[PDB]
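Below you'll find the structure, written out as structure tokens, and then a few comments.
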Amino acid sequence: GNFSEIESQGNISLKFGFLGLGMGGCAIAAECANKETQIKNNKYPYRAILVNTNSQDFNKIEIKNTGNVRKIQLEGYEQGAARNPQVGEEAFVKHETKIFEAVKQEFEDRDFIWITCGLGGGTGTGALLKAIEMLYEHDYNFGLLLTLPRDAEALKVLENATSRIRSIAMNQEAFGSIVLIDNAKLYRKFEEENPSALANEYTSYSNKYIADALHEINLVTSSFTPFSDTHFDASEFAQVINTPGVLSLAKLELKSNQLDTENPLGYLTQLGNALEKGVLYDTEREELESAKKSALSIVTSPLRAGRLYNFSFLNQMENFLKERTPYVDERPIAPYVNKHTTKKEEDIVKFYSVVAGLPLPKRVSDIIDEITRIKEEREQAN
Ligand SMILES: Nc1nc2c(ncn2[C@@H]2O[C@H](COP(=O)(O)OP(=O)(O)O)[C@@H](O)[C@H]2O)c(=O)[nH]1
């Protein structure tokens, strides 16, 4: 996932600000913060505030960019394995001042704010609600970068995740989009992608994967030249990110030969399958049919551009997104062109879509059953 080439003649759309909450919540934000880029004067375009109980792992987290990040610790809350949300609630409150004071300065120019939290835990999970109130009462443009625990995480944990999802989904109107991350999915992906890899490389993989996923789209929307008036530039992007509800990012890279306008069903399926198999969490057609906003950017070389971006294509795409999200306000099928392209990736046609205003995924539903299975069986034994 190297962007050295693009970032050079490219540029970001929004200046994100990640508010870390808990071990995992800070692991991601920190990962997003420690991102060097070839952009114009700003190796580290992202800033973050790591808010978590004083632990040995948090006291371990390494930061590359000094000054763009600030660790905030909470005394007398070395919870640990306890994993009690309410506790994490008091902690954030008892230091509410010492925190916001750091948010009022570290984010004096952040177009958006990603409340990165690891659902299921106790610290982050608990403060996740008090953190939203803070950024809300102080009029900010924030979103929710949450992660869905896996089954092996045991009962208790799952109960915590579910507890907040419900609270969130019912107050989603009070803030931006919710970039849900399915740890179960990513975990199951890392096994396929790298079958030989060891379990000690997971987190790194995911964090570095979630960071690039979020960063890649932010870079694409404002690093290429449009082929027409239909745009999905920084301005439009900012919209999809401020719309309440879950957000699903999709990506698909194909070759010019593979892509056939005469026989679209061939690749359309892939795009339709790649759109269902989100980058961070799986989503079915049913859930997409209730999306408020959509967008699909196509990036390719200057030569394959004029040839590919014909009348038929543009429509075939307009129809694709159409059947996928019939109730979307507007379907900006904005095709872009990249001049500074490598002849190696010359015959490549990349896709980038962003579906917002989506309902809760099927995963959260499963996490409700896995908790039910346990509780029920725990009594079927009595
Ligand atoms: N993607 C990712 N998820 C994590 C990481 N650390 C923890 N998590 C997830 O977040 C959940 C809560 O763990 P953690 O954040 O350490 O608990 P907390 O510190 O009390 O908020 C776990 O069940 C994990 O699934 C991480 O580094 N990366």
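What you see of chain A is 3-384, where the numbers are those given in Swiss-Prot.
Method reported for this entry: X-ray crystallography, 3.3 Å.
The backbone N, Cα and C atoms fix where each Cβ goes, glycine too.
Lifted from Swiss-Prot, the feature list:
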type	residues	note
BINDING	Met25, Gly26, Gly124, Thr125, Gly126, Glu155, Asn185, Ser208, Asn209	GTP binding site
MUTAGEN	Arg85 to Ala	Loss of GTPase, no polymerization
MUTAGEN	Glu238 to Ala	Loss of GTPase, forms polymers twice as efficiently
MUTAGEN	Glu332 to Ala	About 40% GTPase, decreased polymer formation
MUTAGEN	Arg333 to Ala	No change in GTPase, no change in filament polymerization
Relative to the Cα of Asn209 (GTP binding site), which of the mutagenesis positions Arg85, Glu238, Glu332, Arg333 has the closest Cα?
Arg85
Scan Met25, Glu238, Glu332, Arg333 for recorded positions whose C-beta lands under 6 Å from an atom of ligand 1 and note them, or write none.
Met25
Rank the binding-site residues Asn185, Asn209 by how many other Cβ atoms lie within 10 Å of each Cβ and give me the one with the fewest.
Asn209
Distance check, please: Cα of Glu238 (mutagenesis position) against Cα of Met25 (GTP binding site), rounded to an integer number of angstrom.
33
If you run the three-state DSSP split on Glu332 (mutagenesis position), which class comes out?
coil
Sparsest-packed among the mutagenesis positions, when each Cβ's other Cβ atoms within 10 Å are tallied, from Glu238, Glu332:
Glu332
Give the residue from the recorded positions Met25, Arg85, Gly124, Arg333 that has the most other Cβ atoms within 10 Å of its Cβ, counting over every protein chain displayed.
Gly124
Cα-Cα distance linking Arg333 (mutagenesis position) and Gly124 (GTP binding site), given in Å to the nearest integer:
40
Would you mind listing, in sequence order, the residues at least six apart from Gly126 (GTP binding site) in the same chain with a Cβ closer than 8 Å to its Cβ?
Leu23, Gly24, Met25, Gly26, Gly27, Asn54, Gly90, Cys119, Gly120
Distance check, please: Cα of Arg333 (mutagenesis position) against Cα of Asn185 (GTP binding site), rounded to an integer number of angstrom.
30
Sorry to bug you, but what's the C-alpha spacing from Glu332 (mutagenesis position) to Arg85 (mutagenesis position), rounded to the closest Å?
43
Rounded Cα separation (Å) that holds between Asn185 (GTP binding site) and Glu332 (mutagenesis position):
31
